[PDB]
Every structure is written in structure tokens, then in C-alpha cells.
Amino acid sequence: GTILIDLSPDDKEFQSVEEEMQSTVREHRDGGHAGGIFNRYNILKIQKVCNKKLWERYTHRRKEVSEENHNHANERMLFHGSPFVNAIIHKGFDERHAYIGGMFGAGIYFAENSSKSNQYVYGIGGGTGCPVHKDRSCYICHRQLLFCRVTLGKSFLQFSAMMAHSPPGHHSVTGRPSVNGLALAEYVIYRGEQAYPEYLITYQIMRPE
Ligand SMILES: Nc1cccc2c(=O)[nH]c(-c3ccc(Cl)cc3)cc12
Ligand SMILES: [Zn+2]
């Protein structure tokens, strides 16, 4: 069902996605261990992910959520990094894509910081790095992130020092940073239907000069 349509770099939609990718890079407390050392990315391709079935799966759930939340889906655009990216874009998000050991329980995790999702591209803690060089900080191998439309609904605020169910009466969990000054928020949904994998970004991390 899925088709991938390339966006021209001249297209304002390309530029706005690249800008969110680039401007949400931060330094991480692991000093680059999981995701590599970089301040910016070389964006190689942005593709729009088009799947009618999956989109309708998403908009149905979004409607259910907003109807439970005074007509407010609380929709965000958030990054997602995973070794299952290629599965996700064909079959949609489901329980196989959950971070089982996550600080907010077994759910599917999204980030405001692109560099945060970048840590999971090769797996939990960056795994053993790129399959070709076994290097978590590879500057050569091509990486992929998703920029996703996500329905938060009523989100449970977890103040935090940084498949299951949502907490009763909520539709998601918000991981609010309570120590790392510059960290952006992280979010968890417990229904895969509450996200749609809208953009596939192919990129490299870049070596600082
Ligand atoms: N803990 C996280 C916080 C923010 C963003 C992400 C994210 O983008 N991906 C992930 C992730 C994805 C797949 C698997 Cl198998 C494990 C973790 C976590 C994650
Ligand atoms: Zn490599």
C-alpha cells in the first residue's frame, strides 16, 4: 500500500522538515556514545509516506481521541528513530515497534529533539553502530529517521530525571525534562494507530569542523 514520493529541495515542505531536523539537534549526556558526535546533518533525501489505509487508521483514532478531549487531538509533529523504520512505513506502527524497556513503560517513543531519535536508529543505545563499520558515530553510512504526525490527546505529565496501557483517563505520556536544561520533551503512545509516519528522512550525521 505504501508509496514514497521524493520532495524537491526547492519545495517549501522539504525546507520546513529539514529545518525542524536541523534546529532540534542538541548535545546528549552520553557525549555522543549512542548516536555519534555531530552538531548538524547532511540531509540526503526527504520523502512523503503515502498509505491511504494507514492514514485512515490514523484519522479514525485521532477522531476518537479528540471526541474524548473536548475536540482536541493535541496533534504534534515528532521524530522517531528505529531499526524497524522500513517495517513501520509499510505496515504502520504496532506493538512490535515499542521500546519495551523505556522509562515510561512499554510504548512507542517519540522525540522533539531529532538527535534524540537519532540515538535509536541503530538500536537501543545505538546498538553496535552501522551494519557496515560497526560505528555508532559513522559519518559515511546513510541513516533514516521518521518525522511523524502523533496524536497525544490528554497527556500524562511525568516530570523526569533525563505493550502497556496509557494511564487511566489519558491518551499518552509526556516525558518532561527535570535536569538537563536544554533537553526537549519526549512522548509515548500506547496505541500504534495514534501516529502516522509522514516523512522519511535519509541523512548522514556530519563531523564537526
Ligand atoms: N526513548 C526514546 C525517546 C525519544 C525518541 C525515541 C525514539 O525515536 N525511538 C526509540 C526507540 C525506537 C525503537 C526501539 Cl526498538 C527502541 C527505542 C526510543 C526513543
Ligand atoms: Zn558506517
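Here chain A follows Swiss-Prot, giving residues 952-1113, 1115-1161 in order.
Per deposition record, X-ray crystallography, 2.2 Å.
In case you wondered, yes, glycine gets a Cβ from its N, Cα and C as well.
Quick look at what Swiss-Prot lists:
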MUTAGEN   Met1054 to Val  Loss of activity
BINDING   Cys1081, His1084, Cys1089, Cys1092  Zn(2+) binding site
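Ranked by Cβ neighbours within 10 A across all protein chains shown, the recorded positions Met1054, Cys1089, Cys1092 are led by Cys1089. Other residues of the chain with a Cβ within 8 Å of the Cβ centroid of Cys1081, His1084, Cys1089, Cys1092, the Zn(2+) site, are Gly1080, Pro1082, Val1083, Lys1085, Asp1086, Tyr1090, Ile1091.
Checked against ligand 2, the recorded positions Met1054, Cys1081, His1084, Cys1092 give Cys1081, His1084, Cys1092 in sequence order as having a Cβ less than 6 Å away from one of its atoms.
Across the structure, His1084 (Zn(2+) binding site) and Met1054 (mutagenesis position) place their CA atoms 30 angstrom apart. Note: the CA-CA distance between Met1054 (mutagenesis position) and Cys1081 (Zn(2+) binding site) rounds to 25 Å.
Taking Cβ-Cβ distances under 8 Å and a sequence gap of 6 or more within the same chain, the neighbours of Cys1081 (Zn(2+) binding site) are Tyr1073, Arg1087, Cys1089, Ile1091, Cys1092. Counting every protein chain shown, the number of other Cβ atoms lying within 10 Å of the Cβ of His1084 (Zn(2+) binding site) is 12.
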